[PDB]
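A quick write-up on the structure given underneath.
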Amino acid sequence: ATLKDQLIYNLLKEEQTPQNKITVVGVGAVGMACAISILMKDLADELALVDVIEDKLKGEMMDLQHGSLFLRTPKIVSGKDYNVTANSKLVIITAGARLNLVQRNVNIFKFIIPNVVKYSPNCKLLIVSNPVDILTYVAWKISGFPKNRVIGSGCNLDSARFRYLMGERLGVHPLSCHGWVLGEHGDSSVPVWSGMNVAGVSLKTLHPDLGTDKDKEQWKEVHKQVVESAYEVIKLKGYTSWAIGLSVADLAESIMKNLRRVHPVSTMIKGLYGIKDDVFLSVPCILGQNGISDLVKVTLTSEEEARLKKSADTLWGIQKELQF
Amino acid sequence: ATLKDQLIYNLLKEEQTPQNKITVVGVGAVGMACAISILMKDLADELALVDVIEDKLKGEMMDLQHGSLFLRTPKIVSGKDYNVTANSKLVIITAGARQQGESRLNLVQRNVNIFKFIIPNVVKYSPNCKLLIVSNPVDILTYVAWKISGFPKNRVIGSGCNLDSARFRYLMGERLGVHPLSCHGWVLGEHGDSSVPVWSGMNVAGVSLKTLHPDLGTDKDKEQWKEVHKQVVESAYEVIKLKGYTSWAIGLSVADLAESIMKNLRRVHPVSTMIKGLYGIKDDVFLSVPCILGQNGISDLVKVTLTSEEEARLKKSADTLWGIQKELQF
Amino acid sequence: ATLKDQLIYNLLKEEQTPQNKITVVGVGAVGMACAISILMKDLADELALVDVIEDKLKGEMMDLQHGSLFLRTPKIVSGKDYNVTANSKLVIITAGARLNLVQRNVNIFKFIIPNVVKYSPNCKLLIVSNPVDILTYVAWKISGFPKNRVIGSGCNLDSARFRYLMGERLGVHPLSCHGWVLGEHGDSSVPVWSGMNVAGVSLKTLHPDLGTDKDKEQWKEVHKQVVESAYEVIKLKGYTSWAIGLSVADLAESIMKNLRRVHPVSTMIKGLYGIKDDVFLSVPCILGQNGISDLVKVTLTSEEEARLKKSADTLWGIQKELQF
Amino acid sequence: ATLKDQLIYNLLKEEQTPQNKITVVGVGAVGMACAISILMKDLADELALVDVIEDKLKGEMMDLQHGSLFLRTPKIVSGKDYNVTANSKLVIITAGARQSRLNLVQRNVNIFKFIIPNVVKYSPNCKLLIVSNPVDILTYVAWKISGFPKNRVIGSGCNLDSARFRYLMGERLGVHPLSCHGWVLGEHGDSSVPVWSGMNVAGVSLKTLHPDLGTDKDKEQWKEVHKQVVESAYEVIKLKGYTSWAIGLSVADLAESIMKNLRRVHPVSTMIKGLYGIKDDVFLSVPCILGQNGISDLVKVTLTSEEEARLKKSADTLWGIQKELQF
Ligand SMILES: NC(=O)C1=CN([C@@H]2O[C@H](COP(=O)(O)OP(=O)(O)OC[C@H]3O[C@@H](n4cnc5c(N)ncnc54)[C@H](O)[C@@H]3O)[C@@H](O)[C@H]2O)C=CC1
Ligand SMILES: NC(=O)[C@@H]1C=CCN([C@@H]2O[C@H](COP(=O)(O)OP(=O)(O)OC[C@H]3O[C@@H](n4cnc5c(N)ncnc54)[C@H](O)[C@@H]3O)[C@@H](O)[C@H]2O)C1
Ligand SMILES: NC(=O)[C@@H]1C=CCN([C@@H]2O[C@H](COP(=O)(O)OP(=O)(O)OC[C@H]3O[C@@H](n4cnc5c(N)ncnc54)[C@H](O)[C@@H]3O)[C@@H](O)[C@H]2O)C1
Ligand SMILES: NC(=O)[C@@H]1C=CCN([C@@H]2O[C@H](COP(=O)(O)OP(=O)(O)OC[C@H]3O[C@@H](n4cnc5c(N)ncnc54)[C@H](O)[C@@H]3O)[C@@H](O)[C@H]2O)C1
Ligand SMILES: O=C1N[C@@](c2ccsc2)(c2cccc(O)c2)CC(O)=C1Sc1ccccc1Cl
Ligand SMILES: O=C1N[C@@](c2ccsc2)(c2cccc(O)c2)CC(O)=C1Sc1ccccc1Cl
Ligand SMILES: O=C1N[C@@](c2ccsc2)(c2cccc(O)c2)CC(O)=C1Sc1ccccc1Cl
Ligand SMILES: O=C1N[C@@](c2ccsc2)(c2cccc(O)c2)CC(O)=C1Sc1ccccc1Cl
C-alpha cells in the first residue's frame, strides 16, 4: 500500500499514444530555441528530442522538464534511439554542425530520415538544417513521402527579418508590414517588390522605382540588410537561435492547429517559372494538418523568374551529383 | 516627399515613455532564457538588455529583434550604458558569470564587486523599479542589492527557492502521475544545497501526504520520499555536468515571478526576502518564505508553521549567511 | 480558370478529419459562454454547436464565425442534426431548463445522448445541465460509456467561487488560495475545511474554530456565500454565464491537452464513503485525454462522509423512479 | 488576532493608482462581450464596468469575479458612479441600447452628454474607444464633448466590417482570414467601401490577377462579398436579435494594440478632415496606427475616383446630421 495507492484510486491504466506529438532532431542552439518556443506556445502534448551527443541531450531534456510547472506539455522525452520519437505528427530536423557541407550532411540524413520514417511513418517533416532547400529535397527523396509532407523552413526567417527591417523604416509593427522574400534561402533570395504593402497600399504603385538601381531611397538596401544582418549576428554572438526558433514555432502552429495560414516555405517548384528539375524553393504555401496542401502562384517579373530559374539550375547541378 | 511620408500621415510625434518596461542585466544563458520567456508571455512593452560584452550583447538583441513578427513586445533595446534601462518597472539581475571549480567566497566577492557598479546605475535610471535578483549566491546577493540600492524591503526580491520548489513539484508529479500544478509543496530557506522541504505542506487536493504517511520526510520512510528533496539538489548538479549550465527552467520560473509582479496578481511564490523578525532570526538576512507578489514587489508574506528541525535549518542558514555578510565592505 | 485556381495551386484536395474537435450542445447563456472561452483558449481545431432553436443557433454560429480573424479555430459549424458533431473529442451538454426539472431534462437526454454517441463514439462527455449530478448519471446510463468518459461539471464552479471568496478575505489571488467543495453540486455541497490552505499552511490547524458556529470570524459563511452568490447572481442578472463558461473551458483544457490536473468534478463514487448506489458526486479527479483516469481519495471527517452518503441516498431515491 | 493576521505578515498597506486599467461603459451584449474578450487576453490589471441599470451591472460584475481563478485580471469593479473608472488608460463606450437613426443619434447624444464629461473628469488622460451606433457620428460627438485631441478619440468604425469581409474572403479561398488581406473603409455599416485594389493574399493583388474584381461585369461577382458583409449584419440580428461575439473580439484586438503600444494598423474611425476633398469635421475609417497614444498616424490609401466619391458622400450626409445636433 504505497502512498500513491493511499492517495489515488486508479480507474484505468489504459495508456494511449500521444495525440499531438512533436519531435526535434538536434539539440543545438537552433533546435533548443525551436523547442522552447514550441513549449511556450502550447503546441504539443509530448515533446521528443534526439541527438548523437548523449550527455548534452539528457541535460537539455532535464532542464526543460524542470520548467514543467510553467508549461502545458505534460511529457518530455529524449534519446539517441528513435523509438522515443514514435507517433510524432511533426518532426523538426535541425541536426548539422553550422558542396563540402552538402554530402557531409547528406550522409547524416541517410541515418536520420529512415529512422524518423520507421517510427512516425505518417508525420510531417520540417527541415531547418542548411542548405535547407537542398536538404529538403534530400529528405523528400530518402523518406519517399508525398511532396506535401516535406517542408523546408526556406525563406520564413528571411521574410520575417525583412518585415522587421521594413517596420523599422516605416515606424509600423512588422505584423502590419507585408512583404515576401522568395526563392532560394539565404544569399540568393528574391525580394518580391510588387507584394510589399501596408494596408493593401502597394509600395511599388506609390514608388514605381522601388527596388531598382534608380530608386532615390534605395529600398534594395532592406533586402541587402536581410543577408547582412545574418552574417552580422553570427559575427557578434557566434550563432543564430532566437529568431529561427520563433519562426519555426509559428510554422508548427499552422501545421498542428490546421490553420491554413500562408507562409514562405520551401516546396518542390517543378512546373513553375519554367523549372523542370526536382528541386525545392520558397513560395507562399498554405500550411495545415497534412503539411503543404496548396501553394500561392505569385506573379513574378521576368527578372524575378530568371533569378529563381538560376537558383533551380545551381541546385540541380549539385543534386544530380549526389549519392543516395 | 519620401516613401514613408507619401504612405503615412503623422498626427503627432509626442511623448513615448514605456509603460511596462523590463530590463535584464547579464545576457548569458540565464539572462537570455529569462528574456525569451518574458517575451513569449507578453509581459513587457519594452525589453532592455545590458552586459559588459558588447559584441554578444548586440547580437543577442538583434536575434530577438528579428523575431519581432512573432512577438508583441514592440521595442527591444540594449547597451553597456544604463540609459537604455530608464523607467523600468522591473529589473532582473543575472549578471556575474557562473561558478566553475570555484567556491562560494570567490563567487561572493567577485559578484559583490560587480553589483557595486550595477545597482547604483539601475537605481539612477529606474528609481521606482522592483529589483529581482537571480545571480548566485542568490540570498547573499539579494541582501547586497538591498544594502546598496537603499530600496524598501518590498522592492528587492531574490529568485531564492522558486526554482528549487518548481523542481520539487516536477519530481513530485512524476512519482504521483499528476501534473506539477496540482502537486503542492514548498521548499524554503536558503537557495540550493541547504534548502528546506516543508513536509507538512505537501499535498494534492488539500490531502496532506504527511497525514496519510506519517514517516514521510524521515529516515524511517520505506518509500524514501526524502529522496525527492535530495534529487532536487542532485538534479541541479547533474544538469550542470551534462550540458554545462542551466537556463530553461530558471528562465521559465523567473518569467512566472515577472508575471505576478507586472500584472499585480498577488499570487504566493517562494522567493527570498528580508526575514529579520521571524524564526528567532535577528540579523539582516534574506531567506525564502512564501511571499505575495504584485506591483509593489513583496507586499506580504505567509507565516509558515515550521517543525523544530525545519526552524533549526533556517536559523543555521541565517547564522551562516550573516557570518559572511558582516565581513563584506560597502 | 477561376480566380481561386489562378491564385492557388492545389497539391491535394482530400478533406482531413478534425484532430481536436469539441461540440457544445445548447446555445443558451451557458453554452455560448463555454464556446467563447473555449475559442479564446485555442483548445479546438473544430467547434460544433447544436440546438433545437434553429434561428438562434444559426445566428450564434455566424456571430462566432465573424470573429474568426481574431481566433485560431479554423472551422465553426452548427446544426439541429448531430452529423455536424461527428468525430468530437469532447462533447459538452448545456441543454436544459434554467423533480420536474429532472424528468423533463431526462426526456431531452433520451434524444440528445444517443445522437451524440452515434456520431462520436469515443468522445468524452462533459455534462453541465442541471441537476448536474443526476443528469451525469443519466448520460452515463444512456450512453453505455465507461465511467471515465462521463464527467459532470459538478463542484468545479462551487470550488472556483469558494476560492474567489477566500481570496477576497485573505487578499490573495484565488490561484494561491486552496480549498475544495465536494459532494453534491449546489445547496448540499460540502466544504472540506481540513484542506483549506495557503502555501501549505492549514487554516484549520491555525484556527480550530474554522467551519463551526463557534467561529468569531464566521469562516463558515464563505461556504454559505458560495450558495447565496449563485442565487444573488440570478436575482440581479437573470442567469449565470461567464463564471461557468470559464470553469468549463479549464476542464476542457486538461482533457484536450492531457494535463492530468486535479479538478473537483462529478464522477461515479460507488465504492467510496460507504456508498453503494450508482450515483455521481464531486471528488478531486485527475483529468486527461481519457477523461477521469484517477480519483483522489480525500480523507473526510465522520460528518463529511455522512453528508456525502446522505446526498447519494437522496439522489438515488430520485434516480430509481426515472423512466429511460 | 484575526486568521488573516496570523497567516500573513504585511510589509505595506498598498496601494498604487491603477496602472493598466480599462473601463467598459454599458454592460449590454456588446459591452459584456468586449469585457470577456479583454479579460481572456490579459490586457488590463483592472477592469471597471459602468451602466445605469444597477441590478444588471452588479450581477455581471459578480459573474465575472466568480471566474477570477481562471483569469489574470485581479481587480474587477463596477458602479453607476464614475469614480470607479478613475485613472483608466482606455475607456470603451458601448452604451445606448440597440436601435430611425437620427432617433438613435439624438437619443444617444443625450446619453453621451452625461457619460463623456464623467469619463473625462476621472480619466482626463484616457483614450476613448467608441463602439455605440451610429459609430462615426457618435465618435465625433465624444470628440467634441470631451475636448480631447483627435488622436485619443477612436471609433470602432470599419474594424468589424473588415473582419467580416476577411472571414468571407477566407471562406471563398480556403485560406485563414489572417492571410486574406482586404480593407473596408469609410462609413461603418451600410455605406462602407471595399477597397478592391488592396485585396490580396501573399501580396498577390487579386485585382491585378482579375481586373474585373469588384466590378459589375465580374463573372465571379466578388462584389457580393461586400454585400454579404452588410447582409451578414442584418441576418445575425434577424436570427439572434443582436450581435456580440464578433464585435467584442474585434474591440479586444484594438485594445491590445493600444494597451501594448503595438503600432499595428487597423481600420478605425478617425477625424478625416483634409483628405479626399473632405472639408468637414467628420470621422471615417481609414487604416490607422494604434499605440499607447491612440491614433498616432494614418495610412494614405490611394482611392479610385468612385471610392473617393463614396467617402465624400458619407462625409456630407454625416456632417448634415452633425450640424443639427444640440450639445
Ligand atoms: N533555414 C534557416 O533559416 C536557418 C538554418 N539553420 C541551420 O540549423 C543547423 C544547426 O544550427 P546550430 O544549432 O546553430 O548548430 P549546432 O552545432 O549548435 O547544433 C547541431 C546539433 O546537431 C547535432 N547532430 C549532428 N549530427 C547529428 C545526427 N547524425 N543525429 C542527430 N543529431 C546530430 C549535434 O549534436 C548538435 O547538437 C545548421 O545547419 C544551420 O545552418 C540555422 C539558422 C537559420
Ligand atoms: N537562483 C537560481 O535558482 C539560479 C539558477 C541558475 C543560475 N543562477 C545564476 O545566474 C548567474 C548567471 O548564470 P549564467 O549561466 O547565465 O552565467 P553566464 O556566465 O553564462 O553569463 C553571465 C553574464 O554576466 C555578464 N556580466 C558579467 N559582468 C557584468 C557586469 N559588471 N554588468 C553586466 N553584466 C555582466 C557576463 O558578461 C555574462 O554575459 C549565475 O550566478 C548563476 O548561478 C541562479
Ligand atoms: N453545473 C453548473 O455549475 C451550472 C451553472 C449554470 C447553469 N447550469 C445549467 O446550465 C443549463 C443551461 O442554462 P442556460 O442559462 O444556458 O439556459 P438557456 O435557457 O439560456 O439555454 C438553454 C438552451 O438549451 C436549448 N435546448 C433545449 N432543449 C434542447 C435540446 N433537446 N437539444 C439541444 N438544445 C436544447 C435551448 O433551446 C436553449 O438554447 C441549465 O440547466 C442550468 O441550470 C448549471
Ligand atoms: N461599431 C460596430 O461595429 C458595432 C456592432 C454591434 C453593435 N454596436 C453598438 O453597440 C451598442 C450596444 O449594443 P447592445 O447590443 O449591447 O445594446 P444593449 O441594449 O444590449 O446594451 C446597452 C447598454 O447600455 C446601457 N446604457 C444605456 N444608457 C446608459 C448610460 N447613460 N450610461 C451607461 N450605460 C447606459 C444599457 O443599460 C444597456 O445595458 C449599440 O449602439 C450597437 O449598435 C456597434
Ligand atoms: O541566420 C543565419 N545564420 C547562418 C548564416 C549566416 C550568414 S550565412 C549563414 C549561420 C551560419 C553559421 C552558423 C549558424 O549558427 C548560422 C545560417 C542561416 O541560413 C541564417 S538565415 C540567412 C543567412 C544568410 C542570408 C540570409 C538569411 Cl535570412
Ligand atoms: O541549477 C542550478 N545550477 C547552478 C548550480 C547547480 C548545482 S550547484 C549550483 C549552476 C552551477 C554552475 C554553473 C551554472 O551556470 C549554474 C546554480 C544554481 O543555483 C542552480 S539551482 C540549485 C542548485 C543546487 C541545489 C538545488 C538547486 Cl534548485
Ligand atoms: O450559479 C448557478 N446558477 C443556477 C442556480 C442559482 C441558484 S440555484 C441554481 C442558475 C439558475 C437559473 C439560471 C442559470 O443560468 C443558473 C444554476 C447553478 O447550478 C449555479 S451554481 C450554484 C447554485 C446554487 C448553489 C451553489 C452554486 Cl455554486
Ligand atoms: O452587426 C451589426 N449589427 C447592428 C446592425 C445590423 C444591421 S444594421 C445595424 C445592430 C442592429 C440592431 C441591434 C444590434 O444589437 C446591432 C449594428 C451594427 O453596426 C452592426 S455591424 C454592420 C451593420 C451593417 C452593415 C455592415 C456591418 Cl459590418
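Just so it is clear, chain C uses Swiss-Prot numbers, and the residues here are 2-99, 107-332, in order.
Cβ atoms here come from the backbone N, Cα and C positions, even for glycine.
Going by Swiss-Prot, these are the annotated features:
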- C:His193: active site, proton acceptor (ACT_SITE)
- C:29-57, C:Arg99, C:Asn138: NAD(+) binding site (BINDING)
- C:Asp56 to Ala: Abolishes interaction with MP31 (MUTAGEN)
- C:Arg99 to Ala: Abolishes interaction with MP31 (MUTAGEN)
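On the structure: features taken from Swiss-Prot.
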| residue | record | DSSP class |
| --- | --- | --- |
| C:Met33 | NAD(+) binding site | helix |
| C:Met41 | NAD(+) binding site | helix |
| C:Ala49 | NAD(+) binding site | strand |
| C:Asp56 | mutagenesis position | helix |
| C:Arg99 | mutagenesis position | coil |
| C:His193 | active site, proton acceptor | coil |
*Sequence gap of 6 or more, C-beta under 8 Å: which same-chain residues meet both conditions with respect to C:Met33 (NAD(+) binding site)?*
C:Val25, C:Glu61, C:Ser249, C:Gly253
*Taking CB atoms only, which of the binding-site residues C:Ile37, C:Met41, C:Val53 fall under 8 A from chain D?*
C:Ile37, C:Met41
*Just how far apart, in Å, sit the Cα atoms of C:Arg99 and C:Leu107 across 7 unmodelled residues?*
13
*List those of the binding-site residues C:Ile37, C:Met41, C:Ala45, C:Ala49 whose Cβ lies under 6 Å from any atom of ligand 3, in sequence order, or write none if there are none.*
none
*Of the recorded positions C:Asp56, C:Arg99, C:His193, which one sits closest to C:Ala45 (NAD(+) binding site) when you measure Cα to Cα?*
C:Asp56
*Please check each of the binding-site residues C:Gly29, C:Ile37, C:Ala45, C:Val53, C:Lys57 and report the ones with a CB atom less than 6 Å from an atom of ligand 7, ordered along the sequence.*
none
_Sparsest Cβ surroundings (other CB atoms within 10 Å) among the binding-site residues C:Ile37, C:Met41, C:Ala49_ = C:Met41
_Under 8 Å between C-beta atoms and at least six apart in sequence, can you list the same-chain neighbours of C:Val53 (NAD(+) binding site), or say none if there are none?_
C:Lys81
*So how many other Cβ atoms are close to C:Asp56 (mutagenesis position), meaning within 10 Å of its Cβ?*
12
*asked:* Using a 10 Å radius around each Cβ and all protein chains in view, which of these recorded positions has the most neighbours: C:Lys57, C:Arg99, C:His193?
replied: C:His193
_Among C:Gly29, C:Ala45 [binding-site residues], residue with fewest other Cβ within 10 Å_ = C:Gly29
*asked:* Looking at the binding-site residues listed here (C:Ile37, C:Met41, C:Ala49, C:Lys57), whose Cα lies nearest to that of C:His193 (active site, proton acceptor)?
replied: C:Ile37
*Just the number: how many Å between the Cα atoms of C:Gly29 (NAD(+) binding site) and C:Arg99 (mutagenesis position)?*
9
